[PDB]
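Engineer: Sharing a structure here in structure tokens format.
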Amino acid sequence: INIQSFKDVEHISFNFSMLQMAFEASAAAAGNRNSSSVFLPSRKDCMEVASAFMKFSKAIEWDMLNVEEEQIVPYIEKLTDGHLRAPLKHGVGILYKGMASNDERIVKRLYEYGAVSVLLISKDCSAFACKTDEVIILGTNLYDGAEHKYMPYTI
Amino acid sequence: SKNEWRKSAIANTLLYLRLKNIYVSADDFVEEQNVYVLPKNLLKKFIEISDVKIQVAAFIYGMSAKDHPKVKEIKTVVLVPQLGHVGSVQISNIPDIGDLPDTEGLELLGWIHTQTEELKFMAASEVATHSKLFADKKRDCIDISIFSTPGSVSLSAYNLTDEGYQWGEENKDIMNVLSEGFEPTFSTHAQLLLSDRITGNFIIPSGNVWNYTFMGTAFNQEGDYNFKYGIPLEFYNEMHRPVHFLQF
Amino acid sequence: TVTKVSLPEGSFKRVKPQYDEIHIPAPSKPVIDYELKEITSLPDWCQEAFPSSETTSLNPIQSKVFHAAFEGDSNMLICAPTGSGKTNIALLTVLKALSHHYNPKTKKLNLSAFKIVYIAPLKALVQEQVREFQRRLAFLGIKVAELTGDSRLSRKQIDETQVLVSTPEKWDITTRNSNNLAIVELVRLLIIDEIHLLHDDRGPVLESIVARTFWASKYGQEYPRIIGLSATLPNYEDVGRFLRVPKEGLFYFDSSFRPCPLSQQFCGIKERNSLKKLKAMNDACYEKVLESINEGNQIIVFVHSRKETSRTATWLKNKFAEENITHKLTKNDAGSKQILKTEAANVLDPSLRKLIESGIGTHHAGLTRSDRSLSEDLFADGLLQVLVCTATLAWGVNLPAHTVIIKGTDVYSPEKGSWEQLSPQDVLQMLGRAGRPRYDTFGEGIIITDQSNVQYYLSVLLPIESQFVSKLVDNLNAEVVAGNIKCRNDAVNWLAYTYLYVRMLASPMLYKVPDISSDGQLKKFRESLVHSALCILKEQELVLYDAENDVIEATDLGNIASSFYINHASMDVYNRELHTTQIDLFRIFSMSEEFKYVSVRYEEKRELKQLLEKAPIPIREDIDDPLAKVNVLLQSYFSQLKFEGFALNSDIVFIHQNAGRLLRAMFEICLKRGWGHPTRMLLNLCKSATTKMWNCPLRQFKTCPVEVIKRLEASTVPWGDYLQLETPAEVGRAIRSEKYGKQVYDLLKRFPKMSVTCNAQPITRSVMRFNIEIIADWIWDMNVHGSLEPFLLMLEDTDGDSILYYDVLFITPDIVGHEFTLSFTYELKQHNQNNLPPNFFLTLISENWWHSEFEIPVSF
């Protein structure tokens, strides 16, 4: 268990600098052929982190899905929720509460086999036992607009 | 010049160095009479906020342990509105601190103060003030006199005899020259131990200012004042000097 | 050692008793293989950009460059003679850059996509280009702004703007900011004017700027177009390489091509002793001034000091009366004199006026802002025949004369603690004033100097070598702090993009290389510099270094040094020394690198002494010392003191625009280090520099009358006391005025003081959680508060000396009035773990608003 602190971050969920380190860890997983899942406090953050991950993966030698792009399009065809299609395509899975089971299992399977190297998962779906080699918890804060503040995760 | 203080104020910055030399008056231990334990941190702070020339004083409150009813640990030093001088100090009345937290069953044990004349006995301004404060209220209240001088501080605890008190009652006022009727035997060595294994704390006036030198008109010497736990201000702290910031 | 300067054909030397003068004729016309490009051939929008130039066409240099400038997107370096028409050249490249965004069919012009930066060496000139560019590019509806002279967070906004005109340093700090990376991406045109500054000791700023645009871009991948503008001087070849200009885009213009072609003249004074040497120049000067006047021509005299201007101008005045004095008074006694003598009276205060009556002005800083603007404008209008200048005129203003005389070229380097000769770029800046391009057939430049120097200045009308080692430690740390260095291979790569490096390869003997043939491209040398640098950094705790391991790491202290631009050595002193006292802070403040050059000039010294003895905080330092000036100036700003001298008033302004973020950097260090009392004091100084006071904030509302506050300030009633009253009549009774009492209350109501509660929860023995609930209710401000009011929150030890947690809260109009909660953990030190202290403190301080601090005890 490696724990990394970061300045002036209590204010928000995670900042650019933390995201970069998450991506370095996911690349280190990819290079050791180990699979890594990344935990985020929201669905938005899963989408937003995917988008950064696509951009970051393009600007490196490793941008690989580890599998051909024509074979992935039959799968992505199901398109239950369009937002997932775009990231999934580049090697990155998304898991949030309320997915179509189509989405859910189509994403899980592609990870299960080893098509998509990286999974991104809502704090909520942490219940779903989705075992991996490396885990990245990217930020440990939750906003509630009840107490208008960020709150840290409980152990 | 007016700015006598500037020189003293600069001096008080190094007043922390005097605490590498801490001397405590000692004699034969007597288990028949009390021992006063003064937490070392309180001493260190109280000097740090004192002047090099002008006297600075506070009350001490503490309480006995179960182990020995005669070991009085000092728990709290209550710093109170007062008006210092060289060789004497005018102190306000015993504070009401009843209504503060953690004050359950504290005794007022006495006072503690700086001075610039090392003696082996309570002096005449000491005896006047000691009687003024405690004469009709609580007679066993000790006086812890701190001789503070470049290099060091030297602590010395005294009781006052009833002759002392009576003599002090007779002297409402003390002059430089009069020196009438005084006796070094008025006071008796009281057993003081400095300890670093208990830490005490401060109680300060709610307005925060304890040093009414530059405000000597507003000093109410029988004032009913308010108090809180807190960190005491230095003697020449900006708040003790509204007036100097008016010129500027 | 002798490097004799080749002089053009026709050059010659005359020997005069007082000085050897040597002459360089105006050059012949070049081969005419060009047509002056009349404006009308420009596409029709642009044409506006060139309204009423006297010529209505581009001059030779501009016309030849126009193809590559305006139809090309290639990088460019243009070396040309002094006074060749740089603005329109810059303008052409600007317009091209715009073209890439707006649609040719669409009327609508995209404005968010492109950022244009124009670097220029001096604020005088930076401002000038802003005015000129705004006027000209008004029609396209683009914003031209001087890139902000003082502050940092208020830079994030100034991307309201499309054309940024900066100095090299301001653009270096801007672009060196990790958060500005967002906006450097939109910068498509980077115009560096006076690119031959590279040779000056400021020139490495230009090296760093460029090294950063090419090398640090990385993933974002699109480099902006670069156009260097230069003086014709050796190594232009290497320069165009340095900013990646291909042959298509490199130009070099012989003196044949210079508009308002310049004639030079070098009086080589020969007198040994000071009295007679000084006389020699005065005479020498008088003759040349006379000649120029006898030909109906105006003339600017550059001198080294500000007192020199007035004494040189006077000598002339008197020497002119000793013989005639008719010659300069007026063009005509009837025409000029009433128009002069009206204007001579009105704003003129000093001895300047008895000079202006005689038609000769003086012009320096530390002279009334109106007074120097008269000088400029009277000289501009023909009424003064002779302006006598300190060097600033040369960078600041656009005030040409036919003739420009440098009297003397002796200058004082405080850096070098010694007198010295004018630098080449100063002489070339000065000579760029010579010759009015629109009016004059030609121009004249006269240097006056010791014969020893004449050969040197001949050559100039110069070498350029790197000083990067001298500032190596400071500059390395900043990249370490930017996290681009973790291991010392990153460091020896970095150094490859420096001028030092290009220059070491090429003259290793100068730079004391051990052995280039062994070292190859100086890999061991680089590594060795990096090492020694890093060790002195580690020694001072700006970094963490393991030679064996080879890990470079960034300290919080190094992080301050980089961010606030502080000398490593100064960070050391701050480290050890921080019992620091108010009186010391003012000193330390005044010790800042930012104020290295501040000097106490002779004239202002009498006035300065008046203030130094009324100073509220003691100054240990002399009135000789520069530190005393910066100190007394800052104390003045806090008291808003009225200043007469222009020189000094500019100085003071310079101080407040830095005071803020320096004092903050100071505060940041003390808070990190735990020092209760200096931290507390610094926080006030910070307030004091926001609020420009040491004062009830009714004075802070611009919209309050002047009398009402004065009665409340004397009345000693606590500030907050006035705020408590929730009734509009009641507030008016305290004021003792009825109608002011109703207007005041609305302003009074808006101000609010936080409410804070805080309990603590022990999670483990070592770890305590603190749960805070906060409210303030205040009237919304569209003028008084801005978009937000930020608030420092600290949890500090009982002594009030140790900041245990901090965080900044930004309150906004949607936040006021409604409660919110904060929680945080802090790990108790062992001491406190065994005996809990009675309490800690939790404090909120307005970053902006005086005496809005609210603290509460947090009981065990």
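Residue numbering in chain C adheres to Swiss-Prot, whereby the residues present occupy positions 442-902, 906-1022, 1025-1140, 1143-1308 in order.
Cβ from N, Cα, C; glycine included.
Relevant sequence annotations retrieved from Swiss-Prot are reproduced here:
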- C:508-692: domain 'Helicase ATP-binding 1' (DOMAIN)
- C:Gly858 to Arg: Reduces spliceosomal pre-mRNA splicing (MUTAGEN)
- C:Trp938 to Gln: Strongly reduced unwinding of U4/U6 snRNA (MUTAGEN)
- C:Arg1107 to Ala: Reduced ATP-dependent RNA helicase activity (MUTAGEN)
- C:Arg1110 to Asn: Abolishes unwinding of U4/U6 snRNA (MUTAGEN)
Engineer: Say we define neighbours as other CB atoms within 10 Å of the CB. Which of the mutagenesis positions C:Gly858, C:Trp938, C:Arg1107, C:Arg1110 has the fewest?
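Structural biologist: So among C:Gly858, C:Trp938, C:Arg1107, C:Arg1110, the mutagenesis positions given, the one with the fewest Cβ atoms within 10 Å is C:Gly858.
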Engineer: State the three-class DSSP label for C:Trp938 (mutagenesis position), counting H, G and I as helix, E and B as strand, and everything else as coil.
Structural biologist: helix
Engineer: State the three-class DSSP label for C:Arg1107 (mutagenesis position), counting H, G and I as helix, E and B as strand, and everything else as coil.
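Structural biologist: Note: C:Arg1107 (mutagenesis position) is helical by DSSP.
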Engineer: Tell me the Cα distance separating C:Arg1107 (mutagenesis position) from C:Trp938 (mutagenesis position), rounded to the nearest angstrom.
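Structural biologist: Cα to Cα, C:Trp938 (mutagenesis position) and C:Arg1107 (mutagenesis position) are separated by 29 Å.
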Engineer: How big is the Cα-to-Cα gap, in Å, between C:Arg1110 (mutagenesis position) and C:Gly858 (mutagenesis position)?
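Structural biologist: Cα of C:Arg1110 (mutagenesis position) to Cα of C:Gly858 (mutagenesis position) measures 31 Å after rounding.
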Engineer: Between C:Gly858 (mutagenesis position) and C:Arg1107 (mutagenesis position), how many Å separate their Cα atoms?
Structural biologist: 29
